[PDB]
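*Asks:* First the structure, which I've put down as structure tokens, then a few questions once you've had a look.
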Amino acid sequence: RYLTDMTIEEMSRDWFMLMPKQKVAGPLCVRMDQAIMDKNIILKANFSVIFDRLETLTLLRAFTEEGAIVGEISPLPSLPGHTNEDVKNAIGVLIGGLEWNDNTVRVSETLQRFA
Amino acid sequence: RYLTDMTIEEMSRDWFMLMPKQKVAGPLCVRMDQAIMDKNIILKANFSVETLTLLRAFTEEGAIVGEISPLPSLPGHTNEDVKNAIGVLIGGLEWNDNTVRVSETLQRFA
Amino acid sequence: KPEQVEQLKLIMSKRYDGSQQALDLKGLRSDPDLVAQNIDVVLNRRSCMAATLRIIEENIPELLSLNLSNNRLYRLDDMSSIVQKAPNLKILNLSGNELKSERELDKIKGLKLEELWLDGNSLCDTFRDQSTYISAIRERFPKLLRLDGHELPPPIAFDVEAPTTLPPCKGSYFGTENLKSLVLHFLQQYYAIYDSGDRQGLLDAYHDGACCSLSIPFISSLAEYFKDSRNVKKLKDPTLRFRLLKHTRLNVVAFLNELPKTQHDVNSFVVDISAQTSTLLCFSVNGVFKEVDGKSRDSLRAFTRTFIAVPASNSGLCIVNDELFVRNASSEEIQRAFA
Amino acid sequence: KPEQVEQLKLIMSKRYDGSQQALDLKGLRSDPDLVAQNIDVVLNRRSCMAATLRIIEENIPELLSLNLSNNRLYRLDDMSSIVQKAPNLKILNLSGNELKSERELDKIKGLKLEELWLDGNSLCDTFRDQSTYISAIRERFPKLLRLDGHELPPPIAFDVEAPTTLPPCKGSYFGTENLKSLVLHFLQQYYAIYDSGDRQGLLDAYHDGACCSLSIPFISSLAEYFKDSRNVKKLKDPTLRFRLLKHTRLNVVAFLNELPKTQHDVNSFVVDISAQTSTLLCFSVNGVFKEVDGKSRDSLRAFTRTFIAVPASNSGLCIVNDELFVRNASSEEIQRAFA
Amino acid sequence: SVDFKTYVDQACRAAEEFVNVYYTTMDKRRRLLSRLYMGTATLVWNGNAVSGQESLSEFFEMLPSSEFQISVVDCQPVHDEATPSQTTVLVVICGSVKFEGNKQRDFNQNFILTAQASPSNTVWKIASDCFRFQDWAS
Amino acid sequence: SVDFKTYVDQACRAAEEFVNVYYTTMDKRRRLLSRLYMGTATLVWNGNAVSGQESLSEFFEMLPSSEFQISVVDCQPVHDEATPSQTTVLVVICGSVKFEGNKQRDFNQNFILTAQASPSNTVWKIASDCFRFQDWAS
Amino acid sequence: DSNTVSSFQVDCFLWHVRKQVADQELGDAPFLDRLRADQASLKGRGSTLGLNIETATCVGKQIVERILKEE
Amino acid sequence: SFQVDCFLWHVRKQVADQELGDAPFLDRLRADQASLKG
């Protein structure tokens, strides 16, 4: 059974790269901007769950309070599978990469139940 | 509006008296046990705030230690004699070197 | 000769020491009083010995010390009659004689003596060492203290201190006069109902789940209790063990009314309160009761009942476990029937 | 087919309890989760069960409770390999299944079970009573706490409180540093004279009337000591007892010169001061020595010597009694030669 | 959530082990009997009362040697109301004993035994003991 | 006024009696052993020291049960100067012992024994005792 | 600020429970009144706020449980 | 009928005691109590 933190209108928005940084840490493509300084960042995401642990991912995105997209996580077509521990690795990656630029980062209440 | 600090399951249990002591401090039957030494004594009680119902004290294993109960065979239960009897009981227990924990409900009303 | 005998009392007092209650006879024959008057007194033949016995039995039968050193005493067949005349004697000297056997000592071994001298007698060569000699004398006299002027060491003596005193058998124990009043009142009420014949009133004293059981000794005159005796040491079947137990107040009080009607001597009850906590009180009751029905309506029973009681409101106590042991009364238990 | 497993994961997640980590498979045929799919899941075939095991083996092998009730489980010959896959599993329910024989139970006795359900299975009818059944369950799992929802009382356990620990073996005891320096000093002097070769210098350390005696154990390398080995357990003759005892300082040191000349390891001496009074001091010394003369100068000996000494003017001590126990040294005594 | 006939069968299966332990241990290992009583245990021996592990060990050191042959035993599981969440059993014993240099006498005795739970091993200890001679007064 | 050959033969005829009492009594009646030591007695057991009747009883409660087979014994009367006007004998005993659940070991031991005098009866008591294993270090 | 967003999300979760009641066709008269009034007010609220009903009607499910876990 | 009022009012009140939600939402809760009284 699935979750919805993002509207399909907001699920489709593409975005630009200020200080583009992309990394593959597991079966995940993580996309980040470094030019953003000291601004509130909210993590919203839609995915599926199994035994209270994320089965699969659809999309993870970061907004400001004004509504600007910062970071993305996407599975790979070259690597489809992704067990929850790989997801946890991506989670830690995001927490670090965002608290580096001292950008305040909000976490929606769905995600922390699973990592 | 009323209080509930003790379960009616544990509130209905009767007890024996090792060292029985009974006192009349007004319209009050005050009953104490002196035999309990160096054991934690927890003070829990349910009441309204005007009239009296019942006072009980427990150990760690769940044994009832002290009581105060009014009588209909004696006149109406004014609060101040009871308030003095409370200190009387706590004192009688600190005589026996029992470490005494007091719940926070009681000081609000007496 | 009696004229010769007459002088002997004189010579005996001559050698009688009143300061030490001692009599000295060291070498009596070579004492020139015997050379005088032409009378010699030999200490081997019985005539002289019996004359001395008569003398002492009349004069001083409470003497404590005696010296008979160097007197050619071959055998003591004739001195065995000294024990009854002077039993107060404590010190004896028999040195330098011709006592052939130490078995001769068995001829006077009824005394209670303190000091002995046996040196000079040839018999000492008949023992391998000194311990054989001392133990062979111990066979006849352990009462001695010094031998041959030597103070003898006290013998081997190990007191393990094995305790055999049993504590005093006291009577009823309750502890507090309050528990005394409590359990006594309960006994009175309960056993008042129990002797009425319609015991159904015990249902208010027992718990919904109060257990009860009966027991008796192993061998009749006590047949009517036999069918329900429960003895797990002798009874192996577990399911029968369960059905031979009585569980609910209904079943308990019913079975209790099934027992022959009684009269207990409660004034002669003996109560032992084993444990009292806030949640239970166990005590055993030892007493008697008489039956009034059946063929053995004149036979008297003694009982040991055990009660466990959880508290009941208004100072009462509700029995949770009950064990009745029933035996026939002892003879004196019958004698002390009722007061 | 593996997609069958993929769809199995869904209903396994629907029946997973996250507060208690429990999985229920109770009567899978009823309550139409199976009926809403037209798939029957038989827990008797090895493929289906192994696939179900694999799902959790990938997802949650830390499960706490498992329910396999009412699933036509005839035999578990292939599920005995479950213990290693989910070892945190503590509660197991096998009720209403077809577990025919207890012979299966010995194949899974490696779990850590706390609650088990085995009622409804016919094998439980194979015991006359409940004690044989419960002891047969203890035969496989004593770790259990509740069975078939019934709280089992902890088993019979009487710890006699039998003590078998031996205290720590400490070394030399002196008590006061004064007695330490004293008795070590005296041991040094005596054993220095003793190894000089002319032991006659011991005359001033012994008493005019100081006794001495020697002993060795019973079984050789200790032949030269036989002439003076003294054991009252083996020797009954009293005159021989006296003659094997050494009495005067003269006779003592004469006999002491009879033994083969020695060299003791005193840095490895072990001193025990048994009693100190105002009039005496007894102490035993445990040590080793090597002979240096005769045939056994390559043989090494161990000894336990006992000294009793009265104080003597000018702070000295006079030996009154001396008992020497001599044995050949153990192997480890040899190894720990000198410090 | 607890069976009863099982309570009875544990009581029986327990009493014979306890008897075979307690009386053989008083006859054979008297120094060791005292540790069978729990710390707050009480004993009435012919009316005289003992309270405490220490004074119990004292009393058993002072007691003469014994030779018990037990006649009859009965047991009863004790209701969870007397001791909540405590498995407890009552035992009564009729028997005889010959003491050190004392005439052999008949006696009744009854124990109450609770099992206390320890994560190492749950163990059984006596909480009350009552002993009396059948001819105690004489 | 005192013989010596008798003193030695009494020491011998006494030491075997004491042995047959003390070791049998430690094997059979441990509760009672401490009462052989006089109130001022001292004992050194493998370096640890015991002084006092009561603490002697405590220590003997603490010791495991035993199985003694005695190898050799020697005795010596002790000169009147060590204990004035006291008949005293030294006894040394080498033997073996098997403990409860402990490995069997050989040992040497030595006691000193004085007789106490009472106008009723003189008795024998230990004044010093030293016990040590032959393999005590291992 | 966050109070407004959280309160709107819980309001829409309550209304989603109401519309699930309407998914079982229990036309609760006072409750259907509350339902259509909430619809007419909350569609306009969400249009003024800039967060769709599809966000709140699924965010409220955890906002409610945060308080229940704290007993 | 009446119950969903009871449960939703319980939920809103325990959102409020955690000091969460707008002031208008507390005002409307007060109105809810005043209406549930009648």
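So for chain C, numbering is Swiss-Prot's, and the shown residues are 205-423, 430-549, in order.
If you're wondering, the header gives X-ray crystallography, 3.8 Å.
Backbone N, Cα and C define each Cβ position, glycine as well.
So Swiss-Prot has the following annotated:
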type	residues	note
MUTAGEN	C:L383 to R	Diminishes nuclear rim staining and 80% reduction in mRNA export activity; when associated with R-386. Complete loss of nuclear rim staining and mRNA export activity; when associated with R-386 and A-594
MUTAGEN	C:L386 to R	Diminishes nuclear rim staining and 80% reduction in mRNA export activity; when associated with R-383. Complete loss of nuclear rim staining and mRNA export activity; when associated with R-383 and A-594
MUTAGEN	C:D399 to A	60% reduction in mRNA export activity
MUTAGEN	C:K456 to D	Impairs intramolecular interaction between RBD and NTF2; when associated with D-459
MUTAGEN	C:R459 to D	Impairs intramolecular interaction between RBD and NTF2; when associated with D-456
MUTAGEN	C:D482 to R	90% reduction in mRNA export activity
MUTAGEN	C:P521 to Q	35% reduction in mRNA export activity
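Are these features on the surface or tucked inside, and what are their neighbours?
*Replies:* Remark: C:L383 (mutagenesis position) has C:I483, C:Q486, C:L491 as non-local neighbours, by Cβ distance under 8 Å and separation of at least 6 in sequence.
Cβ-based neighbour count (10 Å, all protein chains) for C:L386 (mutagenesis position) stands at 23.
There are 16 other Cβ atoms within 10 Å of the Cβ belonging to C:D399 (mutagenesis position).
Classification of C:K456 (mutagenesis position) by DSSP places it within a strand. Around the Cβ of C:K456 (mutagenesis position), the same chain contributes C:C415, C:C416, C:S417, C:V462, C:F465, each under 8 angstroms and 6 or more positions distant in sequence.
Long-range Cβ neighbours of C:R459 (mutagenesis position) (same chain, at least 6 residues apart, Cβ-Cβ under 8 Å): C:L407, C:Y410, C:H411, C:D412, C:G413, C:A414.
Look at C:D482 (mutagenesis position): DSSP puts it in a strand.
According to DSSP, C:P521 (mutagenesis position) sits within a strand segment.
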*Asks:* Under 8 Å between C-beta atoms and at least six apart in sequence, can you list the same-chain neighbours of C:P521 (mutagenesis position), or say none if there are none?
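*Replies:* Same-chain residues close to C:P521 (mutagenesis position) (Cβ under 8 Å, separated by 6 or more) are C:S488, C:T489, C:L491, C:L527, C:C528.
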*Asks:* For C:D482 (mutagenesis position), which residues in the same chain are close in space, meaning a Cβ under 8 Å from its Cβ, but six or more apart along the sequence?
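*Replies:* Non-local contacts for C:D482 (mutagenesis position): C:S376, C:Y377, C:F493, C:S494, C:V495, C:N496.
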*Asks:* Need one number: the Cα separation in whole Å between C:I423 and C:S430 across the 6 missing residues.
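*Replies:* Per the coordinates, C:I423 lies 9 Å from C:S430, Cα to Cα.
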*Asks:* Near chain B by Cβ (under 8 Å): which of the mutagenesis positions C:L383, C:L386, C:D399, C:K456, C:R459, C:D482?
*Replies:* none
*Asks:* Tell me the Cα distance separating C:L386 (mutagenesis position) from C:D399 (mutagenesis position), rounded to the nearest angstrom.
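*Replies:* Pair distance, Cα basis, whole Å: 20 Å.
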*Asks:* Given the mutagenesis positions C:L383, C:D399, C:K456, C:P521, which pass a C-beta cutoff of under 8 Å against chain E? Sequence order please.
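*Replies:* Near chain E: none of C:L383, C:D399, C:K456, C:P521.
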